[PDB]
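Enquirer: This structure is in structure tokens; I'll ask about it shortly.
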Amino acid sequence: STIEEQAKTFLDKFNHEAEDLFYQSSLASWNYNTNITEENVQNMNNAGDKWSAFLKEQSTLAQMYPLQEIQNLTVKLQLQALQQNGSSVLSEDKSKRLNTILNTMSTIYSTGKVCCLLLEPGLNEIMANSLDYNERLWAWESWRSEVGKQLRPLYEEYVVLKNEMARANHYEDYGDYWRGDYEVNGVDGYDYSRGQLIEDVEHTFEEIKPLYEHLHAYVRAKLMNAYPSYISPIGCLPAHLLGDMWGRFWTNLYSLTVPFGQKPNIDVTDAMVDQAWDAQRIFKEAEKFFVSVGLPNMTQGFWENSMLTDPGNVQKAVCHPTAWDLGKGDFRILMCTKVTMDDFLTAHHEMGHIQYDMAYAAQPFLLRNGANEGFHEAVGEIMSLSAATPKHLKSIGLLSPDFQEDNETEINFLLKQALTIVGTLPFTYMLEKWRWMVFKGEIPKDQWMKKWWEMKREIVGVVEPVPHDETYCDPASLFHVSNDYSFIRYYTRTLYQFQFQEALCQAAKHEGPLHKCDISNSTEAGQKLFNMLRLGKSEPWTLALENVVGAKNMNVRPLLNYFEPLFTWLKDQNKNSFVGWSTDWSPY
Amino acid sequence: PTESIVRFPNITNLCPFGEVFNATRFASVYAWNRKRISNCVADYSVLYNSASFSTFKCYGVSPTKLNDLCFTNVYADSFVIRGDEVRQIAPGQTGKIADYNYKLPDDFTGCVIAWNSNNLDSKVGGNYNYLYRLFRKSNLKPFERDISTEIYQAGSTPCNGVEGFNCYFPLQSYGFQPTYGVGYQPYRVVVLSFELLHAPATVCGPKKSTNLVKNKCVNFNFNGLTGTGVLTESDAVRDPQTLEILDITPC
Ligand SMILES: *[C@@H]1O[C@H](CO)[C@@H](O)[C@H](O)[C@H]1NC(C)=O
Ligand SMILES: *[C@@H]1O[C@H](CO)[C@@H](O)[C@H](O)[C@H]1NC(C)=O
Ligand SMILES: *[C@@H]1O[C@H](CO)[C@@H](O)[C@H](O)[C@H]1NC(C)=O
Ligand SMILES: *[C@@H]1O[C@H](CO)[C@@H](O)[C@H](O)[C@H]1NC(C)=O
Ligand SMILES: *[C@@H]1O[C@H](CO)[C@@H](O)[C@H](O)[C@H]1NC(C)=O
Ligand SMILES: *[C@@H]1O[C@H](CO)[C@@H](O)[C@H](O)[C@H]1NC(C)=O
Ligand SMILES: *[C@@H]1O[C@H](CO)[C@@H](O)[C@H](O)[C@H]1NC(C)=O
Ligand SMILES: *[C@@H]1O[C@H](CO)[C@@H](O)[C@H](O)[C@H]1NC(C)=O
Ligand SMILES: [Zn+2]
């Protein structure tokens, strides 16, 4: 019969037994994670190999059906996802070499000694709490020299092999292959292109340049008080003084730069301990939040299957917080819950991931995912934004019934959150731009480090303390770069997060600033959210974005509207100090 | 209307509903098992009030009235399905179960009973003894049973009984584990169909028969049909206990 009908029959055969193999492998992984031992590793590896072999065989079988004949725009989506030939185009020797390179990179990064003083916690504590110039410089340079120097030729060979593999799949470069996620075709008025994402990021970054400039000037002025003779008024911040090994986040800088240090922050750890919360009541409160918004209950097996506290001394378990979607109606949470505010907020976040997983469970197997890579963390995170407000903590009995808030605490909270939200956008943008240019071939192999540090000086405003020759490979030191991970998800996550928060806050009829806003007891906000949640990947991410915000493309205006009082206060504070930086000045 | 007389056939045989409801193993949905029950008095009140059934829906008969009636035959069809497909066992529905496995006519006259069975037939590691038909050439006429395992062909080229490209095995196996969701947990289903004909009734509800009277206007109830009028030995009802034809004259 027609190719459409054969494709439909093939997909109906695949979805069954795909769900089965996926459930078995996921259950094996959960058994290993909750109970680590020698025997469980063999089950985990066996199930993983079985699932991988099944997926490869089904891809080879699905290669037969030509994609032009199908005209359903859902069967076509599932076929497009399934015919992802990918890395198998490489020769057997080339594939072996590529896997060897990746494994060597992961091995060398995982075990790195600068002595004895491993990366964690030996070097993180030095880089986060030393407060001494010489110690921080020594740790920074030693880690660079020990790790990044050894990864130069491996990274060069990785670049050439990955570029050739990506060109083999009818793509221009490997960067284009990465950007292929943000691409929707075939729908009139909703289409998008990979060449559109190279722009629409430069534009939004040009919009937030002044806010970052003011924050950078304020931090440098407040930081010259310490380190008196090593910072210049006009110039860049030295690279190792950013409170991290790479300067990805500025959170550790908070203790140095507080606007009003007299006022303590809101902290309810002692309130929790006084009432003796039992590490299960936290998830009860999270469920109460999500019910009051208008979203459904939790499944009956969630409470009995999942483990929500450390198993004990006899049974060892890795418990990095995680939300598990095992399939077949099975949802679980892996957390070592303690009575602290951070655990309360992260319980809210993971519960949000689970609530996202329940929505599109009715969709076929290939379409059970977020609309793109940024939609899923943003939905997870707006829940924590709503749960952190003083109003919400006041409604529960843990915060004091008679609490009076002054604008000093508003400024402290806004600055604390801004050192993390808008402090990492320039770094993400610069890193991904450098990787895109390297893969494209614009930067020759002899000019990698010069262009990297020129971009660091020009875009981020961060200057290196000691010069680096072409033997060094600084970007390869980061976990994501050497271990083959995409990085543009963290740029778009914040933008989507703030757009969703503004839409949900305006739908719930809130008045005043955006950062005091709360969406509990609002059924219409929950219904608007659930309309987008239930789509899964079936509809283009532009349409899923329109169903909540009302705009097709991502916008940065709500991010600035969130940070407006902080911006006004910063302008007032920096009316006297210099704003901007000079590229010429260097520490040496 | 001086008196009221009711006459049902004398049956003292308790009806074997335990052999159907309480069974060691239930059959797969694709090949269900049918049991005929007759010459029995059926107490439908305990069946309704057992209160352990997830679904108890009667179509075309009031659930309380059917306690006291007479039927020519009763058929009971039992199987095991998934939690989410119990809604497909009802007239006019469509899906994987209704199209190819168990199709009910539109003019249904019976009760569908379904209860959770996750304790009995679901174990860790999977229970692959319960199958269901997935591909079929055409839909099923009401109350039709197919047990064939012929290779289903979707493409143009025939395949000589071997799996491969465009050839599939029709039956696919339910996988049952105790950790599954409620939607995927097993459910045991029993469908009762009440058949009426002109033949003498055999299955009847519990009621005590009384002596008959003649030449007086009394209310009569024979085999579930009720009327009023003088009964005269010979618009004419054959009482079941003695097989005498009686004339009904309005009073
Ligand atoms: C963890 O695995 C060990 C395997 O030696 C087993 O003895 C133990 O019972 C497991 N813990 C459980 C099932 O809670
Ligand atoms: C595509 O096929 C599905 C069933 O597989 C159907 O529900 C849907 O309506 C079809 N799409 C269009 C546009 O007809
Ligand atoms: C997979 O390999 C085949 C080799 O014949 C090639 O034609 C096909 O385009 C590849 N799939 C891709 C690139 O998605
Ligand atoms: C479902 O949510 C409602 C809303 O408050 C609650 O009353 C009920 O107990 C919940 N049921 C389950 C099984 O979670
Ligand atoms: C905000 O805080 C500052 C801190 O000094 C205070 O002077 C001012 O009165 C507060 N309110 C406004 C509206 O500025
Ligand atoms: C939400 O509704 C509950 C229901 O009584 C109430 O206790 C709580 O104060 C409300 N909170 C907000 C923020 O409306
Ligand atoms: C079936 O077993 C239950 C459990 O013992 C019992 O109560 C019931 O009378 C039995 N028969 C029927 C028809 O349910
Ligand atoms: C029951 O009905 C039959 C009908 O033929 C009759 O012969 C019999 O006398 C009645 N009574 C008993 C106790 O069987
Ligand atoms: Zn998350």
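Following Swiss-Prot, chain A residues are numbered 19-133, 141-613, in order.
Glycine too: its Cβ is placed from the backbone N, Cα and C atoms.
Copying in the features that Swiss-Prot gives for the protein in this structure:
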| type | residues | note |
| --- | --- | --- |
| MUTAGEN | A:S19 to P | Increases slightly the interaction with RBD domain of SARS-CoV-2 spike protein |
| MUTAGEN | A:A25 to V | Increases slightly the interaction with RBD domain of SARS-CoV-2 spike protein |
| MUTAGEN | A:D38 to A | No effect on interaction with SARS-CoV spike glycoprotein |
| BINDING | A:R169, A:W477, A:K481 | chloride binding site |
| MUTAGEN | A:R273 to Q | Complete loss of enzyme activity. Does not affect amino acid transport activity of SLC6A19 |
| BINDING | A:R273, A:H345, A:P346, A:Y515 | substrate binding site |
| MUTAGEN | A:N330 to Y | Increases slightly the interaction with RBD domain of SARS-CoV-2 spike protein. In sACE2.v2.2; increases interaction with RBD domain of SARS-CoV-2 spike protein; when associated with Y-27 and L-386 |
| MUTAGEN | A:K353 to H, A or D | Abolishes interaction with SARS-CoV spike glycoprotein |
| MUTAGEN | A:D355 to A | Strongly inhibits interaction with SARS-CoV spike glycoprotein |
| MUTAGEN | A:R357 to A | Strongly inhibits interaction with SARS-CoV spike glycoprotein |
| BINDING | A:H374, A:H378, A:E402 | Zn(2+) binding site |
| MUTAGEN | A:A386 to L | Increases slightly the interaction with RBD domain of SARS-CoV-2 spike protein. In sACE2.v2.2; increases interaction with RBD domain of SARS-CoV-2 spike protein; when associated with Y-27 and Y-330 |
| MUTAGEN | A:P389 to D | Increases very slightly the interaction with RBD domain of SARS-CoV-2 spike protein |
| MUTAGEN | A:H505 to A | Complete loss of enzyme activity |
| ACT_SITE | A:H505 | active site, proton donor |
| MUTAGEN | A:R518 to G | Increases very slightly the interaction with RBD domain of SARS-CoV-2 spike protein |
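Quick one: where do these features end up spatially?
Expert: Using a 10 Å radius centred on the Cβ of A:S19 (mutagenesis position) and all shown protein chains, the other Cβ atoms total 10.
Other C-beta atoms found within 10 angstroms of the C-beta of A:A25 (mutagenesis position) number 23, with every protein chain shown included.
DSSP gives A:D38 (mutagenesis position) a helix state.
Annotation note: A:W477 (chloride binding site) sits in a helical segment as assigned by DSSP. Neighbours of A:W477 (chloride binding site), defined as other CB atoms within 10 A of its CB across all chains, total 22.
Within 10 Å of the C-beta of A:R273 (mutagenesis position) we count 19 further C-beta atoms, all protein chains included.
A coil conformation is recorded for A:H345 (substrate binding site) in the three-state DSSP classification, outside any helix or strand.
For A:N330 (mutagenesis position), the count of additional Cβ atoms within 10 Å of its Cβ stands at 17 [all protein chains shown].
In three-state terms derived from DSSP, A:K353 (mutagenesis position) belongs to neither a helical nor a strand segment and is classed as coil.
Long-range C-beta contacts of A:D355 (mutagenesis position), restricted to its own chain and to partners at least six residues apart, with a cutoff below 8 Å, comprise A:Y41, A:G326, A:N330, A:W349.
For A:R357 (mutagenesis position), the same-chain residues 6+ apart in sequence whose C-beta sits under 8 angstroms from its C-beta are A:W48, A:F327, A:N330, A:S331, A:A348, A:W349, A:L351.
Using a 10 Å radius centred on the Cβ of A:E402 (Zn(2+) binding site) and all shown protein chains, the other Cβ atoms total 21.
A helical conformation is recorded for A:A386 (mutagenesis position) in the three-state DSSP classification. Within the same chain, residues at least 6 positions away in sequence whose Cβ sits under 8 Å from that of A:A386 (mutagenesis position) are A:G354, A:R393.
If you draw a 10 Å sphere around the CB of A:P389 (mutagenesis position), it holds 20 other CB atoms from the protein chains shown.
The DSSP secondary structure for A:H505 (mutagenesis position) is helix.
The Cβ of A:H505 (mutagenesis position) has 15 other Cβ atoms within 10 Å, all protein chains considered.
Around the Cβ of A:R518 (mutagenesis position), 19 further Cβ atoms fall within 10 Å across all displayed protein chains.
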Enquirer: Hey, for the Zn(2+) site built from A:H374, A:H378, A:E402, who else sits with CB inside 8 A of the CB center?
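Expert: Not counting the recorded site residues, we get A:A348, A:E375, A:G377, A:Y381, A:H401, A:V404, A:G405, A:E406, A:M408.
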Enquirer: Among the recorded positions (A:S19, A:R169, A:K353, A:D355, A:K481), which are close to chain B, meaning C-beta separation under 8 angstroms?
Expert: A:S19, A:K353, A:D355
Enquirer: Looking at Cβ-Cβ distances, which residues of the chain lie under 8 angstroms from A:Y515 (substrate binding site) while being 6 or more apart from it?
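Expert: The answer is A:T449, A:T453.
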Enquirer: Determine, to the nearest whole angstrom, how far the Cα atom of A:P346 (substrate binding site) is from the Cα atom of A:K481 (chloride binding site).
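Expert: That comes out at 33 Å between the alpha carbons.
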Enquirer: Can you list which of the recorded positions A:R169, A:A386, A:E402, A:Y515 have their Cβ under 6 Å from some atom of ligand 9?
Expert: A:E402
Enquirer: Cα-Cα separation of A:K353 (mutagenesis position) and A:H345 (substrate binding site), in Å?
Expert: 24
Enquirer: So 7 residues are missing between A:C133 and A:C141 in the deposited model; what's the C-alpha distance in angstrom?
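Expert: Here the Cα-Cα span across the missing residues works out to 5 Å.
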Enquirer: Taking only the recorded positions A:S19, A:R169, A:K481, A:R518, which one has a CA atom nearest to the CA atom of A:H378 (Zn(2+) binding site)?
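Expert: When the Cα distances are compared, A:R518 comes out closest.
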